[PDB]
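Taking it in order: structure first as C-alpha cells, then the write-up.
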Amino acid sequence: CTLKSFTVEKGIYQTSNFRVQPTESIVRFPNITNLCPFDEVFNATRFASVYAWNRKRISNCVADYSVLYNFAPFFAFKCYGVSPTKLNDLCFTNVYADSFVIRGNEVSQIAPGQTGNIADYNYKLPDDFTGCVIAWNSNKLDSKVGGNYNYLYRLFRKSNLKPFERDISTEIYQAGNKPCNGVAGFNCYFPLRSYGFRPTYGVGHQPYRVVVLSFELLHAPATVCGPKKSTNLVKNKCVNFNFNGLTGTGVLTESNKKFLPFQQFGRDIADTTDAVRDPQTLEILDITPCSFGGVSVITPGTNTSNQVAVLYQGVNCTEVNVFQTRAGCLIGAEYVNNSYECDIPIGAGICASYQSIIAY
Amino acid sequence: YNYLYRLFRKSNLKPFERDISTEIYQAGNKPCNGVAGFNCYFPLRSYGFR
Amino acid sequence: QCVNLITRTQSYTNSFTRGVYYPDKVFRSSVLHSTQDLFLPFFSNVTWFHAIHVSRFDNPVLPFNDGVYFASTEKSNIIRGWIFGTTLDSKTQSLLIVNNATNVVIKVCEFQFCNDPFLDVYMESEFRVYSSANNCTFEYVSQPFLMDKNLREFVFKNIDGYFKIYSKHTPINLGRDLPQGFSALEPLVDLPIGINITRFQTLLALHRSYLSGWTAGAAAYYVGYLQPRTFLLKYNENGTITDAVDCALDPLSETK
Ligand SMILES: *[C@@H]1O[C@H](CO)[C@@H](O[C@@H]2O[C@H](CO)[C@@H](O)[C@H](O)[C@H]2NC(C)=O)[C@H](O)[C@H]1NC(C)=O
Ligand SMILES: *[C@@H]1O[C@H](CO)[C@@H](O)[C@H](O)[C@H]1NC(C)=O
Ligand SMILES: *[C@@H]1O[C@H](CO)[C@@H](O)[C@H](O)[C@H]1NC(C)=O
Ligand SMILES: *[C@@H]1O[C@H](CO)[C@@H](O)[C@H](O)[C@H]1NC(C)=O
Ligand SMILES: *[C@@H]1O[C@H](CO)[C@@H](O)[C@H](O)[C@H]1NC(C)=O
Ligand SMILES: *[C@@H]1O[C@H](CO)[C@@H](O)[C@H](O)[C@H]1NC(C)=O
Ligand SMILES: *[C@@H]1O[C@H](CO)[C@@H](O)[C@H](O)[C@H]1NC(C)=O
C-alpha cells in the first residue's frame, strides 16, 4: 500500500508510525474553594420587601448551581436567555442576586414582557433579560397566625418602573387634581400596602420568596466561572492531561526537580513542557510524552517469500521472535550469533537476511 | 404557537438529521421516569409569534 | 479631612542591575532565556525621593507609564502602600493598596482621593487617604508583602486587565542602598482589575503626637520606570535567576 505496487523488492521500508494510544483522561483542574455565598442569599433568615428589593452583586468567586438543584421546595426554576443545564459551564462577568417576597399569584409576573402590580410598580425585567428566576414557598418562615405585617408592596405609582429600577419613596399618591399635602384621605392614598400573610391562605396567596439571578458580561475579564471537576490522578500511563488549562498527552512520572513555590509549569531548553506542579497536591511530575515509533517493514522480494519482520524504531520491546536492538524493537526475526555480510540494513551494526528472516 | 423547537437534547444532531421524538429529557441528577414535574421539562417549546 | 503635610525632595541615582523579576511562572533550569517584557533597564536613571513631614502641597502624583519599580531600605511600617488610577476622584475607578501589621488590603472602588494622602495611626484610618468610596467593584485581603538592612523591591504592572505585583526582600550588608549583584523579584499577585491606570502615588504612615498634630518623619524610596526591553536571563540548576544581560544597554551585551 505504501509503495503503490503489488511486488515489493527486497529491503526495509518505513511504512507506518506506531503510537501509544491515550488510555485515560486526567483533568486536574485548580483546587475548587471559596465558592460564591449563595447560602447567604437563598437561605437567609430575613428577606426584603418587593418595593425595597435587596440586590447583592457577585464577583470573583466560583459560581455553583448544585446547591440550587439540591433544594426541593422550588416552585419555579424558569430560566431566560441561557439554559438551566449549561449554567455550570458557560460563565459570566457579574451575577446580580435580587431577593424579595411576593404572593404566589404574582410569581408569573416575574418574567420579561409581563404586566401587573409587581411588574409595573415593584420589579421590572427587561425584554432581553439573560438570567434565571427562582421562587419557593415560605409558609414556615413568613406566615404568622396574627398576620405578618412586615412585608410591603407598592400599589400606586405615577408611571411604570424601568427595568432593574427600585422605588423606596413614601410620597402620598396624588390621584386627582387637589394637592395631598401629606395627609391621606379621599383621592390621596399611601402607596405601600402590607402583605398580611397568614398560614390559612390559599395557595395563590401564600408568601413566596423570589431570587432573580441576572448575569452580565462586560469588557472586563469574566471572573465568575463554575467549578471544573478534578478527577483522580493516574501516574505511569499515557493519559490526556489537563492541568490548569494546560493540555496535552503524556505519561506523568515522579520528578526529582525541586520547583520554587511560585512556579507552576516547567520547560525544556527547546521550550517544550517537561514538568508540571499538580494544583491539588503540591508535587512535581515529569511529563514525558507517550512512546512513538517509525514502523519499518523488513521483507525479501515477493518473488522469493512473503515473510516479513517489523522494526519499531526507537521503541523499547516492553512498550509494544522479539529482539531488542539499539535501532528499536525487531519482531519477527530470530537473532543468530553468526556473522554474515549485510543484506537488509537494520542499524547499529544489525542487519537482516532471508535464509525464515534472521537478524545478525 | 404551531411552530416548536427542541430546547433540550442529550447530544447534538448530525447534519441533515431530523428529531421528532417527544420523549422527556433528564436535566438533573434525579431521574424523571417519563413524568413531568419539578426540574423535569418537555424538550419542545412553542414560539410566541405575534 | 484632606490635609497637605508631606514635602518631597528628589535626586538621581543609578539602578545598577536591580529590578529583574520572573517574567512568568515557568520553571527553567540551566538555560539562557531571552524574554521581551517591561523591565527596568540596567544602569538607568532612578529617582530617589526623600519625603519629610515636619511638626503647602509639595507631594505631587507621579506618572505610572508602563509600570513602576519601587525600592526602599526603610522598615515595613513607614511606607504602607500605594494609590493607582487616572483622575484619583469619584468619576473614575481607582486602586488602593494598604498594608498593616497583620495583612494587606487591595481594593478597587471609586475613591475620592486626597491631594496628600497618608495613613494616620491612632488603629488606622483611611480618612486622610480618601474622602469617599462608592460603587466599589473589587476587594482582596491577603497576607502582607511588607514584612521584616532589608531592601524591599516591588514591580507594578497593569497589563490587559490584570494588575501584576512582583516583590522581593533582600538582606543587604551595610553599604550602598542599591547594591550590586542580582536578586530576582518573585511573582506575588495577579489581580483581575480591568481599570485604566496612568498615575500613582506612594502612601506613608504618620503617627499622632499626643502632646504639629503628627510626629515628624522621613522616608527614602527609589522609583524607576519599566520600559519594553529584551533581557537575557540565566537560570541555574535550581531554577533561580542568578544573572541577566540587558540586550540594548551596550554592544557587548547586545552580542551576548
Ligand atoms: C489590619 O487590617 C485588617 C483588614 O481590614 C483588619 O482586620 C479587620 O478588622 C475589622 C475590625 O473592624 C474586622 O471587622 C474585619 O473582619 C477584619 N478583617 C480581616 C480580614 O481580618 C485588622 O484589624 C487591621 N489591624 C490593625 C492593627 O489595624
Ligand atoms: C440551604 O440549607 C440546606 C439545608 O440542608 C442546604 O442543603 C443547602 O445547601 C442550603 N443552600 C441552598 C442554596 O439551598
Ligand atoms: C487542595 O485540596 C485538598 C483536597 O483534600 C485539600 O486537602 C487541600 O487543603 C487543598 N489545598 C491545597 C493548597 O493543597
Ligand atoms: C538623571 O536625570 C537628571 C535630570 O532628570 C539629569 O540631570 C542626570 O544627568 C541624569 N543622570 C544621568 C546619569 O544621566
Ligand atoms: C455610581 O454611584 C452613583 C451614586 O453613588 C450612582 O448614581 C451611579 O449609578 C453609580 N454607577 C455605577 C456604575 O455603579
Ligand atoms: C486612560 O486615561 C488616560 C488619561 O485620562 C487617557 O488618555 C487614555 O486614553 C485612557 N485609556 C483608555 C484605554 O481609556
Ligand atoms: C541547588 O540545590 C542544591 C540541593 O537543593 C544545593 O545543594 C545547591 O547549593 C543549590 N544551588 C546551586 C547553585 O547548585
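Going by Swiss-Prot, the residues shown for chain C are 14-23, 27-71, 78-144, 153-178, 187-249, 256-300, listed in order.
From the backbone N, Cα and C atoms, a Cβ is placed for every residue, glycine too.
Neighbour density for C:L18 (variant position): within 10 A of its CB lie 20 other CB atoms from the protein chains shown. A natural variant is reported in Swiss-Prot for this position, C:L18 to F, and the note states: In strain: Beta/B.1.351, Gamma/P.1, 19B/501Y.
Swiss-Prot documents C:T20 to N as a naturally occurring variant and attaches the note In strain: Gamma/P.1. In sequence order, C:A67, C:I68, C:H69, C:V70, C:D80, C:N81 make up the list of same-chain residues 6 or more apart from C:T20 (variant position) whose Cβ falls under 8 Å from its Cβ.
Within the same chain, residues at least six positions away from C:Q52 (variant position) with a Cβ under 8 Å of its Cβ are C:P272, C:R273, C:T274, C:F275. Here the residue is the original one, but Swiss-Prot notes a natural variant at this spot, C:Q52 to H: In strain: Omicron/EG.5.1.
The Cβ of C:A67 (variant position) has 21 neighbouring Cβ atoms from other residues within 10 Å, across all protein chains displayed. One natural variant catalogued in Swiss-Prot, C:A67 to V, is accompanied by this note: In strain: Eta/B.1.525, Omicron/BA.1.
Less than 8 angstroms from the CB of C:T95 (variant position) sit C:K187, C:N188, C:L189, C:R190, C:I210, C:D215, C:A264, each of them six or more residues away in the same chain. In Swiss-Prot, the entry for natural variant C:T95 to I states: In strain: Iota/B.1.526, Mu/B.1.621, B.1.1.318, Omicron/BA.1. The structure shown retains the original residue.
Remark: C:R102 (variant position) has C:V120, C:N121, C:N122, C:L141, C:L176, C:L241, C:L242, C:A243 as non-local neighbours, by Cβ distance under 8 Å and separation of at least 6 in sequence. According to Swiss-Prot, the naturally occurring change C:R102 to I is described as follows: In strain: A23.1.
The Cβ of C:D138 (variant position) lies under 8 Å from the Cβ of C:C15, C:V16, C:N17, C:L18, C:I19, C:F79, C:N81, each on the same chain and at least six residues away in sequence. One natural variant catalogued in Swiss-Prot, C:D138 to Y, is accompanied by this note: In strain: Gamma/P.1.
With a 10 A radius on its CB, C:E154 (variant position) counts 14 other CB atoms from all the protein chains. For the naturally occurring variant C:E154 to K, Swiss-Prot gives the following note: In strain: Kappa/B.1.617.1.
According to Swiss-Prot, the natural variant C:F157 to L carries the following note: In strain: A23.1, Omicron/BA.2.75. C:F157 (variant position) falls outside any helix or strand according to DSSP and counts as coil. Other Cβ atoms within 10 Å of the Cβ of C:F157 (variant position), summed over all protein chains shown, number 12.
In Swiss-Prot, a published mutagenesis experiment is listed as C:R190 to K, annotated Partial loss of biliverdin affinity. Look at C:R190 (mutagenesis position): DSSP puts it in a strand.
The annotation that Swiss-Prot gives for the naturally occurring variant C:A222 to V reads: In strain: 20A.EU1. Listed in sequence order, the residues of the same chain lying 6 or more apart from C:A222 (variant position) and placing their CB within less than 8 Å of its CB are C:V36, C:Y37, C:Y38, C:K206, C:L277, C:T284, C:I285.
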Around the C-beta of C:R190 (mutagenesis position), how many further C-beta atoms are within 10 angstroms, looking at every protein chain? 21
